[PDB]
Amino acid sequence: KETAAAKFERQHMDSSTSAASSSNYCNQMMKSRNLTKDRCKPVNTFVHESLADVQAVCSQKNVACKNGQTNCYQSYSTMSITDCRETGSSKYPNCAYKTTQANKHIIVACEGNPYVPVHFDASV
Ligand SMILES: [Rh+3]
Ligand SMILES: [Rh+3]
């Protein structure tokens, strides 16, 4: 199938740019990542750092995951991210998102060989 590591890159990595340029960013990117195919995915974070810089988080601050597992890591640095949240009036198939750009620490669950992010837990 799609691997856990590949699903993380599909839902959460957007190295392309250093930040979302425009208010249409989430509408465009949620569609492009298949997150509007069968339903509007309500909440999603994109990280605008290199894959290497995000994979490096798996060697930074070890923390508990929301689910109680201990394979979560917090980035020592802040990272350029975009929070995508579906609007209250958004109706599939016309999925509508508010774009919010921020610099925040990310928290990711890491697994496998190579040891890489497989889940986005939170930003802080
Ligand atoms: Rh997950
Ligand atoms: Rh999952």
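The numbering of chain A matches Swiss-Prot: 27-150, in order.
Heads up, header says this was done by X-ray crystallography, 1.8 Å.
For all residues, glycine too, the Cβ spot is worked out from N, Cα and C.
Under the three-state DSSP scheme, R111 (substrate binding site) falls in the strand class. Within the same chain, the residues at least 6 positions away from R111 (substrate binding site) whose Cβ sits under 8 Å from its Cβ are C52, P68, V69, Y123, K124, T126, listed in sequence order. Positions annotated as substrate binding site by Swiss-Prot: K33, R36, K67, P68, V69, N70, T71, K92, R111.
According to DSSP, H38 (mutagenesis position) sits within a helical segment. Under its mutagenesis annotations, Swiss-Prot gives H38 to A the following note: Loss of activity.
Using a 10 Å radius centred on the Cβ of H38 (mutagenesis position) and all shown protein chains, the other Cβ atoms total 19. Positions annotated as active site, proton acceptor by Swiss-Prot: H38.
Around the Cβ of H145 (mutagenesis position), a 10 Å sphere holds 20 further Cβ atoms from the protein chains shown. Annotation note: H145 (mutagenesis position) sits in a strand segment as assigned by DSSP. Here the residue is the original one, but Swiss-Prot notes a mutagenesis experiment at this spot, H145 to A: Loss of activity.
Annotation comment: Swiss-Prot describes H145 as active site, proton donor.
Among the recorded positions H38, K67, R111, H145, the ones whose Cβ sits under 6 Å from an atom of ligand 1 are, in sequence order, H145.
Taking each Cβ in turn and tallying the other Cβ atoms within 10 Å, the top scorer among the binding-site residues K33, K67 is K67.
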